[PDB]
Amino acid sequence: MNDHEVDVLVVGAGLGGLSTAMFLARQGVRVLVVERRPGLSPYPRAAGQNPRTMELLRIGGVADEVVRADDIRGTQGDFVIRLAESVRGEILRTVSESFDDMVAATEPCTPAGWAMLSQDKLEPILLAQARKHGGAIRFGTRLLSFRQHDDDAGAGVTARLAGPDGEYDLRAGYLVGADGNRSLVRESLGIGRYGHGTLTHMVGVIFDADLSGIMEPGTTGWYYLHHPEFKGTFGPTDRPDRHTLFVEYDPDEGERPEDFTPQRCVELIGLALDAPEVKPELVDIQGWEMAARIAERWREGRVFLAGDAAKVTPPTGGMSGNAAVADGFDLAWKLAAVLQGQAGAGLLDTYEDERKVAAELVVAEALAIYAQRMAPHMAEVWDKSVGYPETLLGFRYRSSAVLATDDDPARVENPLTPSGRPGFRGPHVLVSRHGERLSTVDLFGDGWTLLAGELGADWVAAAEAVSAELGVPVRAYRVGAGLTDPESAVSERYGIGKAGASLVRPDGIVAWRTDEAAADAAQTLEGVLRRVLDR
Ligand SMILES: Cc1cc2nc3c(=O)[nH]c(=O)nc-3n(C[C@H](O)[C@H](O)[C@H](O)COP(=O)(O)OP(=O)(O)OC[C@H]3O[C@@H](n4cnc5c(N)ncnc54)[C@H](O)[C@@H]3O)c2cc1C
Ligand SMILES: CC[C@@]1(O)C[C@H](O)c2c(cc3c(c2O)C(=O)c2c(O)cccc2C3=O)[C@H]1C(=O)OC
C-alpha cells in the first residue's frame, strides 16, 4: 500500500488552520494547508492576543516576533475600552482605562500578557513558522469532497481538490476542517450545530481618515457606541489613518446591507465621530450576521473541525481568533503524539471533550459581554458572565487525559486563586533555575513536565525511567533542588506538599497530581502516563 502523501491536510488558512499547521509542523508532522483564496487576506478581522494565546505562541517560538510586529495600539502605546454615545464624546462606562491596566488585570496568574496584532499581521507569522518547520501551503486550492478509509484499508482520508491546473486527489492520514463558519467539511459530514443561533446583524466599514484633528491624543481604543441614531462599535487598526466601524441593523424591521450605501456609511461615520469635517475613504462595507453556533461533533473518524467551523461566537470580547489559535494548539499536540506512536487513538477523543466545553465557555462569555456592553436589556436571556479571566485562564478540562479525583461540576475557577487541580492550568509561580528567574508556566510545552516536592527525588528519577519507557519527553523539576522557591509556594499552589508531584501536559494543563509519596513512583507514573496517552 501507498504511503499517505501528507500526514495532515488542513483546510483553510485563517487563524484556526494556520495555528494547527504551525504547531503540527513544529512537531515534525507533514502538513499541507489548502486555501481557496489566492492569498492571505490583508483585512484586520480578529485582533488582539490574550494571555492564554500568548502562552501558546510562546510554546510555538513566535512570541518574540509577535511582540516586535505592528500592533493596533496608538503612538503612545495605549488602548482604552469604553461605552460612549459617540467616539469623541462623553463616556458612559470605562471597561479598560489603559493597556498597562488590561495586562495588570491577569498578570498574577500568567507571565504572558497581551499582544495587539490584527489578523493580517498574525497570520503571516504563523504561516512563516509553519514553513520554517517544514509545513507547506497551497493557495487558489479548494476542497471539493473527501472519502474516508477504515484502518484495514488505510487508514486515511482521500480528498479531492480544485487547484489552478484543475482537479486532483490527495491522501492524508487526517483531514482538519478549518474552513470557516459555512464549513464545507462540517456540512458534508451532516453535523448539526446547537446554541442561541442568530444574535444580531451588523455592517462593518473599514475606512481611511485622518482623525488627528478630532480625536484627543492617547485616545485609541475599542468603543461601544450607544448613539441616539444607531448601535455600534468603533476600532483602530495598525495604521494610524485606518479605522473600523460596525453598525447594528434590524432585518425584521426591513433593514438590509444594501441600505448601507457609501453615503449612509460616511454619514454614520460622521455621526459616530461627531465630526462632519470628515471625508472618509471607504475600504470595505460588509454585512455580517453574528451568532452563537457549536458543532454537535468535532470529529468523525479522521476528520476534525477546528476554529469557526466548530464554533461561531459573537465577536464581543475579542475571543474569535484566540479560540481558533487554541483549537489548533490542542489538535496539533494530540495529533502529533498519535502520529509518532506516543499515544493511541483514544487521545484524539479528548479533543472534542475538551475543546467543545471550551467553545461553550467562550460563547457564554461572549453573549454575556454582548449584553453588558451592547444590549443591557438582554442580560436575562443568557446566564451571567462567569468572569473574563476565569473563562480564558481559569477554565477547566475533563476527559480521559485529565485524572481528577473530585467531581466539582464547575467549569472555571478564579485563576488568581488557583487550586492546582487536574484540568486547570498549572499555576503561575515565580521560581528560578540556578539564577534564571522564570514562571512555572514558562517551564511547560516541550513535552511533559513534572514538578516534584522537596522530598520527591524518587519522582525525578521516575520522570526519566518513564520517558525512556514510553518515548515521551518528561522534564522533571524538584523544589529546593534544581528549581529555587524563594517564597516556598510551588508545593502549595500545585497542591503537591513535600513528597508529591504534579504532571503537566504539553498545553500546560495539569493531567494528574498527588500530595504524598507513592510506594513505587516509577510504577505509578507509568500508570498515569499510560492512561492519559491511551497506551
Ligand atoms: C470576513 C470575515 C470577517 C471577520 N471579522 C472579524 C472581526 O471584525 N472581529 C473579530 O473579532 N473576528 C472576525 N472574524 C472572525 C475571525 O476571523 C475568525 O473567527 C478567526 O479567523 C478564526 O476562524 P477560522 O480561521 O477557524 O476560520 P476563517 O477565519 O473563516 O478561515 C476559514 C478559511 O477557510 C477557507 N476556505 C473555506 N472553504 C474552503 C474550501 N472549500 N477549500 C479551501 N479553503 C476554504 C476560507 O477561504 C477562509 O480563508 C471575521 C471572519 C471573517 C471570515
Ligand atoms: C483588546 C482586544 C479586544 O478583545 C477588545 C474587545 O474585547 C473586543 C475586540 C474586538 C471586537 C470586539 C470587542 O469587544 C467587539 O465587541 C466586536 C463587536 O462587538 C462586533 C464586531 C467586531 C468586534 C471586535 O472585533 C478586541 C479588539 O478591541 O480588537 C480591535
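Cβ from N, Cα, C; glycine included.
In Swiss-Prot this protein carries:
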ACT_SITE  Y224  active site, proton acceptor
BINDING   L15, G16, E35, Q119, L143, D308  FAD binding site
BINDING   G317  aklavinone binding site
MUTAGEN   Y224 to F  Loss of hydroxylase activity
MUTAGEN   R373 to Q  Hydroxylase activity similar as the wild-type enzyme
MUTAGEN   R373 to A  Hydroxylase activity similar as the wild-type enzyme
MUTAGEN   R373 to M  Hydroxylase activity similar as the wild-type enzyme
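Feature annotations (Swiss-Prot) mapped to structure.
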residue: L15; record: FAD binding site; DSSP (3 states): helix
residue: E35; record: FAD binding site; DSSP (3 states): coil
residue: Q119; record: FAD binding site; DSSP (3 states): helix
residue: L143; record: FAD binding site; DSSP (3 states): strand
residue: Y224; record: mutagenesis position; DSSP (3 states): strand
residue: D308; record: FAD binding site; DSSP (3 states): helix
residue: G317; record: aklavinone binding site; DSSP (3 states): coil
residue: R373; record: mutagenesis position; DSSP (3 states): helix
Which recorded positions from the list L15, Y224, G317, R373 come close to ligand 1, meaning a Cβ under 6 Å from one of its atoms? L15
Tell me the Cα distance separating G317 (aklavinone binding site) from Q119 (FAD binding site), rounded to the nearest angstrom. 15
What's the number of neighbouring CB atoms sitting within 10 A of the CB on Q119 (FAD binding site)? 22
As a whole number of Å, the Cα atom of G317 (aklavinone binding site) is distant from the Cα atom of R373 (mutagenesis position) by 10
Proximal but sequence-remote residues of the same chain as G16 (FAD binding site) (Cβ under 8 Å, at least 6 apart): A178, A306, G307, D308, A309, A324, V325, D327, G328
Which recorded positions, if any, among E35, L143, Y224, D308, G317 have a Cβ under 6 Å from ligand 2, given in order along the chain? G317
Using Cβ atoms only, which residues of the same chain lie under 8 Å from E35 (FAD binding site) while being at least 6 residues apart in sequence? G12, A13, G17, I137, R138, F139, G140, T141
Near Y224 (mutagenesis position), which residues of its own chain have a C-beta under 8 A away, given they sit six or more steps off in sequence? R82, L83, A84, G232, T233, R373, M374
Starting from the Cβ of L15 (FAD binding site), draw a 10 Å sphere and report how many other Cβ atoms land inside it. 28
Suppose we draw a 10 Å sphere around the Cβ of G317 (aklavinone binding site). How many other Cβ atoms does it contain, all chains included? 23
Of all C-alpha pairs drawn from the FAD-binding set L15, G16, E35, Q119, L143, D308, the farthest apart lie at a distance in Å of 23
Would you count the other C-beta atoms found within 10 angstroms of the C-beta of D308 (FAD binding site) for me? 25
